[PDB]
Structures are given as C-alpha cells and as structure tokens.
Protein chains: 2
Amino acid sequence: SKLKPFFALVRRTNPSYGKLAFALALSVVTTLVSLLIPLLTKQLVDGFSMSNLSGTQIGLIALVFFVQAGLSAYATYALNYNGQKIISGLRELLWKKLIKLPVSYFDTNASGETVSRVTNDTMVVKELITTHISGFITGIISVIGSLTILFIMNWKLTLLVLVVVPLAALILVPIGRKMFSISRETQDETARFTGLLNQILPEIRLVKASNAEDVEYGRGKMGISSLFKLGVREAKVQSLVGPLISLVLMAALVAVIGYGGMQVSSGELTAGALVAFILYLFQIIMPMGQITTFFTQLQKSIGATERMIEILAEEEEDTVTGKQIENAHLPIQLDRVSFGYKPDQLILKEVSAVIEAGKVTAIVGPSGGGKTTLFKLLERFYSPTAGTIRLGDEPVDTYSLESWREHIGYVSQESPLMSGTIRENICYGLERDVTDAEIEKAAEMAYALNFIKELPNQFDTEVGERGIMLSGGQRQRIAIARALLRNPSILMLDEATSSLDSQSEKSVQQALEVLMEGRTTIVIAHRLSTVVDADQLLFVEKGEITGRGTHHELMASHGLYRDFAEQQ
Amino acid sequence: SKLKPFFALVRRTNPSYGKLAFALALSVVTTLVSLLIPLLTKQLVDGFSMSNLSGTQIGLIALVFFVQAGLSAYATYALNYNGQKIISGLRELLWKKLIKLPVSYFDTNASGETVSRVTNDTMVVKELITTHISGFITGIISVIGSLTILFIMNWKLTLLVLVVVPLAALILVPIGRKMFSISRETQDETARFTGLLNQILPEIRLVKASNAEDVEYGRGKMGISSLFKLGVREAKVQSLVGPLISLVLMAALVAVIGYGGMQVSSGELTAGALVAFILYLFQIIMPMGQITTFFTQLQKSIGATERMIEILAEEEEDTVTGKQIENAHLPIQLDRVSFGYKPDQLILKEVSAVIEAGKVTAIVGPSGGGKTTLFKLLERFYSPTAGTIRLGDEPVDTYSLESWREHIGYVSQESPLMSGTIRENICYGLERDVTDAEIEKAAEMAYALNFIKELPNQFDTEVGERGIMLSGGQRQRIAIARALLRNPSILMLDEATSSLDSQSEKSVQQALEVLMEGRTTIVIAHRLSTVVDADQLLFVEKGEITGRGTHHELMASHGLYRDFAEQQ
C-alpha cells in the first residue's frame, strides 16, 4: 500500500530506469568484492608460515582493492547523476504548477512554507534515491554476507558475537535515551533563564528609576539556582552513564578479540582466520549504521512524497478557455451577484450596480465590511458564488482570463518593487517586440524620464532587494509607466492598505491624471477623501450596500451612514 | 602570556582547588588502569596454550574492569560538580554587574547580545573546565602510554603503525577539506534559489495581472538549471572522494592487522601479543579525537574569557555616595549646562532655565533636535559635560542617586508591562512593608480598582509575556497607581515615541489630573497639542533653545518658529 505514490511521483520525471538498475547492480557487485579482501588476507597470513612472501598474493590483494575502488566510483557517480536528473525534473514540475495555481491558493497557504516544498521536500527525496536505497541494499548484503562467512569459518566465535553485540545494545540503548532526556531538560531550563534576562534588560530604566536593582538581582539569582540544581542532576546521571558505556564496550571487545586469541593459541583456529574475523567485524558493525539510517530517513521521506503529490493534484487556473475580447469600452454591471468561501457564510450578498463606460466609480466603506471582495470580483481574482458580473451584454466568464487581463490595468499605491532592470519593469510580460523609443515616451507621460536620467545610467538601473532601492513616488511612477505602455481599457487602482500618506503629490497626481483620461476607472479607497470627485461612489457595509450616487449627491439624498464622512 | 586572564576569572569564584586537583588525579590513575587491561588479556591468551582456563585470570580481568569503572565514575562526577559550582559563581558575578551598570551602557550595547554573555560564554568555559582539560591530559597519557608499551612489545609492527597512520591522514585531510568546500558551495546556491522563489510568490498577483506567468517560469527554470550544473560537479567530486576514503582506510587496516597476523604465523610474535596490539589500537585512535577537540575548543573558549572579563571591568553606577534629600519642593534650575557623547560633538550647548516648584514645565521641539537629551539630564540618566543642574541652592550631584530616584516618579505612556503579579507591579522596589488597604486606595485614586475587580480574581492576576496581556489605558492606570503609591515630589512624564493616539481618555486624563496635584511636573511631548495649558513650555532645536513662556504668550511674544504650531 504505502509506497504506491512514491513510484508514481518518480515515474513522471522520465527517469531512464536502465541506468538506475545498472548503478544498483554495480553497488551489489562492489559489496560482494568487499567480502573477498579478508579471504585473500587469510591466505597471505597463513601462507607466510613458510616465511618467504609470494609477491603475487600481495599483488592480487592490491589489484582487488583497485577493482573495488573503480566499481565503487562508477556506481557512486551513476547514482548521483541520475538522482540529480530526477530532482531537477520534480523541481520543474512543482514550479510550473506553483506559478499557475489560482492566486486564492496563496491566501490560505503561506508563501514561505510553499517555497519550502520546492526546496526542502525535493531534497529529502534526493537523499533516498541517491544514498539510502543503495545503502540499505548494500548494507544487508554486507552484514549477511559477513556473518555467513564467519559462521562457516569459525562457528563458536560467531555465536559469541551474536550474543555479545545485542546484549551490549540492550544495555547501551536505554542508557542513551535516558541521558538524552536530561540534555533536552537542561536546554529547556537554559532557554527559560535566557528569557528571564531578556525581559529585565530592556526594562532597565524602569528597574533603576524604581530602586528595583536589588529585587531584579534576587530574581535572576533564583534563575541561576534552578540551573545549578538541574546541572547537578545531569552531573549525577552522566557520572553513571559515562563509565558504564566504556565498561560495556571494552568488556565486549576484550571478550570477542580475546576469545579469538585464545583459540589461536589453543590450536582451534589459525592466525589468518583471526585476521579475517577482525576484518569482517568492521564490515558488520560499520554498515549497521546505514541500515538504521534508512529506517530513520524513510519515516520522514514518505511523508515528503505525500506532501509533494498534494501540490501536483491542485487545479491550474484555465487562462485560455472562452472568447477573446473586443471593444471593452462598455458598461460593466454586477447582476445580483454574491460571494463567500462557503455556500452559507457570504461576504457579499445579492449586490447590484452598473459601472459606466469612460467613467470613474470609486469603492468605499468600513474595513472588513465588504470593499475588498467587491474589488477582487471585478479584478476576477475570485469567481462569484451566484449571479454574474457582466460587460455590456455577456457574463464575463464568456471571456478568457488571458484576454481580460490584457484589457485591465492594475496599479497599487503600496506598490511591490519586483526585482529586475528599470526598463523590463515597464514592459513586464508585454510580449510585443517593444523598442526604447516607445518605452521612453511611456516614461515621459508617467513623469519618470527626468528621474530615470538622474540614476547612475541614462536608462538602466537594477532594482529590488538588490541594486538601487526606491521609495513612494519613484516606484509608483514606473508602475504608472507600465500601466500606460500596456494601453488598458479598464483601470483598477488599489489605495494603500497600510494607510501611508501620499508623497511628491503634484507629480504622481499629474501622472494619474494622464493615465485616467478616456479610461473606465475603478478605485478602492482606504480613506474617503482621496476619491470624492468621482462620477459615482459605492458604499459597502456588512456585505450589503447603500451608496449609489456622487459624493455630495449621496451625502444630501441618503445620509443613512453620515459617520464615514466624519471618520474619513 | 595568553592564559593569564582565564585563571584570574576562575579564581574570584572561590573554586576549592583541592577538590579539582583530586578529580584530575583520579582521571590520570583511571587512564593508567586502561593500559593494563590488554596486558592481563595477553597473559590469559598466551596461558591458554595449556588449554584449561585459570579462573583467577578471567576474575582479575573482571575486577580491573570494575575498579576502572568506579574510579572513572567518581572522577566524572567530581569534575562535573565542581564545574557546575564554578559556572554558577561566574553567572552570579556577571548578573550583579549587569544589573548595576549605568543605563547608558544599554544604548551602545545590544541587550539581547549582552544576555548571550551570561548564557553562552559561561557555557563555553564550563566545557573547558568539566570536559576538555581532563580530556587532553588523559588523552596524552593514553596515546603515549599505548605507543611506549607497543614499541617495547613489538617494535616492527609499531613502526608500521607510525608510518601508516600519518600517511593515511596526509591523504584523507586535503580530500576532506576539498569535499567540504563543494558542500558549502551547494548550500549557498540553494539559499540563492530559495531567495528567488521567495520574491516571486508574494508578487504573484502582479505576475498574473501582467500575463508574466511564462517569464517567471523561465527565470525559475534558469535557477533550477544552475543548481543542476552545480550538483553534477558535486557528483563528479564525491565519486572520487567516496571510494578513495574507503581504499585508504582498509588498505591501512589490512596492512597493520595483516602484518601482525604474518608475524604470529612466522613465529616473531605470539597470539596474545597480537590481541594486545589490537586492543591498544583503539586506545590510540579513539582518544586522538579528544586531543584535537581540545585545540578546536580552546581557540573559541580563550576568546570567551576575554569577552567576559571585559564586563567585570566596567564601572558600576554609584547610587549610595553623597547626601540624602529633604524638601525637594524647590525650583530646579539648569545653569549653563551642556552635554554630548564626545567633548566636541555637543547634543546640547550652554542651556539655561528654571523649573519652578509646584508648577508644570513641558519640553517640546522637532525630533532629534535635542528634547530627549534635556529630559534624560533631568532624569539623571546622563551626567552633564559642563555646568550644573541644580535643586534650589545645591548642584544635584550633591545627592545620592538612590535618594534622587526616591523623590522623582517616572511614567511613560508607551508603558512597559514588566512580568509579575498585578499588586507587585504597584509597589515595585517600594521596600516599606506595604499593606493591601494602601495598595487598594492607590488603585482607587488611579481609577484602576473597578477594572482590577473585573479580572479573574478580586485583586490578583499574573501579567507580562505570561498570563493576562493588557493594552493602553489598562497598563497606564497601574503605572499611575505605582507612581501615586510612591509619593513623588517631581513627576517625569514620557509621551509615546511610537506616536500612538490616546485611549479611554476620560479615565487616564482624570487619573493624571489627581497624580499631578501639588507636584513639580516635567513632561516631554511627541505632539505639541497634549501640553499646551502648562505654566511653562520649552522649545528645543539644534541643541539650542528659544521657548521660555506659556504657549499663547510665547506664540504671541516670540513666534520665530511658528511652523511647529502648524505641524503640531
């Protein structure tokens, strides 16, 4: 059952299984050559009883060490290479998924955690493919192959190892886990004290103004006393754990190596068979660590595969389906539309309005009262739960999101400065073979050109978390230049959520005034005073509405919530 | 030279050196008993040539293992205990230093880094005292004692080990450092990609609005391609490093164990001497790790001692020197006073003013222009560079800071909520044997009592980063209750630096109005509108002054910087 998704996740990378198979095979053949070195050494050590060295025996041991190293090296490369080509394929698939997910995905799921998916979870599967599967398979063959040769070569000394090794681990493992618990307990008390000092030192002015220097000292002195009473328990425990580990491990070693030595002097064994036995003990006790490592890792890695195949399961945003748009200079309408993240818990209910062509229609109201939902529905960031948004005759789901997002233009005042060249940020995603004669003219109209020419180069600069960093009206003008160069029919303007005051007003207000001409403009307001001269203003509260006029017309004709004209 | 401060830092803890000496001694005696186990094993293995076991030989090997473990355990305890008693003493000394440093210490030096001093640096010295010094000393005796017995027992097989062990390390160490460089290079490229995805995913709305989904994918695809071209270099390198480590380590093991085996069959050695030789190889190759560990650690630890003895070198705030105060209901004056952190770079120059008894005197001006320095001088948080602050006749440095800080009362509106009981926060540092009949009455006057009785208990609650958390006018009223219960003559009121708007105004303004009666009140303003009705108002700009009137009197009579009455 449980391993079914892991091979389905690997298969879709086109992994060329013949090359992985061979690499695994060579890993096995290498391990069977490790078992032969101590038998060649037995033949050397026993043969030297006639004490002239047969030079061909020590040459054959060296030749087998070099063949061992060649097959180990090719196998290690082959595993690594093929694993690196799988990880890159998974990366690729997660990336193109991520990049096309509905943007609502990102509301529910933390961006930085998503990135961890791509980066970390892929790594975890790499380790299994490259390292742990081979390590397991080879480890098993090494341990069983060592013990089956040992049992044929001397059974009594093997039975002693099969008693001593688990009887030692039966004593060491309970002791290891108890010792580790006291280490963790001491780290938690150290964090608790560190937190006591970290709260007293920023308060130090009040501590001194109060004459409280003696009482804070007494309370810190209590905190070093609990660290001391805990540290003397760690000292008591570790004084039994330390010498008990040394006693059990050498007593085991003295019993095994010493009983083998007693058989050689007794005549029950040869000096070469003791040399072979000592060489196989490394080939048992060392790859037992890679065996346990496999099980250790598989527990976390299997979760990682479910954690990724999750992602690849998600719905993509279908941008291409439906009609292409023409003549978007038509009245938008919302027709008794609703929205919510559940069928019951509506954020917006049965709302109706028209948004006229070549007109300005501002959106306003109390925070959380519904404004952001009405705007995200018109920006098609969300799809409505019932009713239709319309564009003249047709419901807007008639039209391709790729075509809708070519006719709208988005500008946020709390503007994100994405990393790149100052020109590329003015034609971002605008695949039209654009020339600097046009890019300059868009920067002119945006009142950016005179500032751009002030930067280190006449028309280049790198910006973002790298290069030049820009504030307020400098980033906002290159955004208005991007908007201007795209030629939108509908403009969708997002005021600052963090509620900053506007900067260098005369330039950015003039840049907007040239962007807005002839454009159907929808704007969402975080303070009411920024939109008061609009042709139409919409007031949204508790997922319902009352505003359907210009500001002074509504303030005269309706006035049921005059308070928001006082709070502003 | 370099170790001189380390023993001076340890000595002042009163470390009872006789007990450390003995513990070290027992560590040595234990190590000399480790060297005897393989000689008793040699005698057993050689004696079994007449193949009836002398039961007293295997009893004597067991008795020496139990004496070894007893002396190891007592020594390990003794080192740990004594080390735990040193660390607690250092902790104690750093703490009482820290707690009494001039508060200006905390402007220059980061609080959280200071805490690290206490916590981490002390730990580093503990490891040296408990673990590393003994480890070194014992390690040396173990390695030299093993090699001197080996050279007496069989010299030829010792010379082979003295050639093979360094010739192996001469090949493995350059290879280890090259491999580690490629591991670090791959971690830095992984961080660079993770940073590329982490900047594109929060921008995803702009990516989708722009139709930029294809270009962002292409740029992420470039980032997985550089990770692939780097990972296939790590694969090339590791395919040579992996099998070369296995080749050199077993070829060394086959040469040493195999040449020893050839001497036993040749007649140049006995089976028991080979068993002793194999048992000493663990006692050489294992404590070489603790030797290198010592040097590794000492490099960081010696720095740690200079890093602490630093601290203990600092000037303490002398709170006790000079006169005690009586009748502080006298005009404060500043007499041609100055301040700065350097003799040249004055923050305040030759300023003169009187602050009348039973009067209110507010401090105002542009940010960074000098206001905070004039206030911190009156709060005696700083000492003036020239001239004197005075209290009636005498310069204020006549009086004990412990007595001055009993006659002033400090209240900050951006109030720190220090951790503790809701009653103890109202009598913090007020050592007078106070009773709940008084604490209640102070909470009444502060308009806190009616809120306190609303909490989970009638007059208890734990507060801080634990228990109940309180906002604005709730924490401010227990601060005004503390101020009220102390009976200040001078009140020193600090408005919010983060420029928050005031909350539940009618209660806190009434609480202040009852605190302020008959009190000489000095207040520092972050907005001018909060202090306009004061008896006196002081305007501070560029480290000089012009305001010396009440608000409307100054605004009429002077007006040289009317702009701050417009900016407010």
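Numbers in chain A come straight from Swiss-Prot, and the residues shown are 10-577, in order.
Header says: electron microscopy, 3.2 Å.
Cβ coordinates come from backbone N, Cα and C, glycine included.
Sequence-distant contacts of A:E504 (mutagenesis position), defined by Cβ-Cβ distance under 8 angstroms and a gap of at least six in the same chain, are A:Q422, A:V532, A:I533, A:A534, A:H535, A:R536, A:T539. The secondary structure of A:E504 (mutagenesis position), as reduced to three states from DSSP, is coil rather than helix or strand. Swiss-Prot lists A:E504 with the feature active site, proton acceptor, giving a curator's inference as the kind of evidence.
Cβ environment of A:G377 (ATP binding site): no same-chain residue six or more positions apart lies under 8 Å away. Per Swiss-Prot, ATP binding site is recorded for A:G374, A:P375, A:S376, A:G377, A:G378, A:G379, A:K380, A:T381.
Taken from Swiss-Prot, the feature domain 'ABC transmembrane type-1' covers A:29-309.
What Swiss-Prot lists as domain 'ABC transporter' is A:341-576.
Secondary structure from DSSP puts A:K380 (mutagenesis position) in a helix. Quoted from Swiss-Prot, the note attached to the mutagenesis of A:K380 to A states: Complete loss of ATPase activity.
Among the sequence features in Swiss-Prot, the mutagenesis site A:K380 to R is noted as follows: Retains 2% ATPase activity; unable to transport Hoechst 33342. Traps ADP in a beryllium fluoride-dependent manner, confirming ATPase activity. Probably unable to undergo NBD dimerization.
Quoting Swiss-Prot on the mutagenesis of A:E504 to A, C, D, Q or S: Complete loss of ATPase activity; mutant proteins trap ATP in a vanadate-independent manner whereas the wild-type protein traps ADP.
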Of A:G374, A:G378, A:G379 (the binding-site residues), the residue whose Cβ has the fewest other Cβ atoms within 10 Å: A:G378
Which listed residue (A:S376, A:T381) has most other Cβ within 10 Å, given these are binding-site residues: A:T381
Sequence-distant neighbours of A:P375 (ATP binding site) in its chain (C-beta under 8 A, six or more apart): A:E550, A:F573
Shell list (ATP; ref centroid = CB of A:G374, A:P375, A:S376, A:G377, A:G378, A:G379, A:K380, A:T381; cutoff 8 A): A:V549, A:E550
Cβ packing number for A:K380 (mutagenesis position), 10 Å threshold: 21
DSSP state at A:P375 (ATP binding site), helix/strand/coil: coil
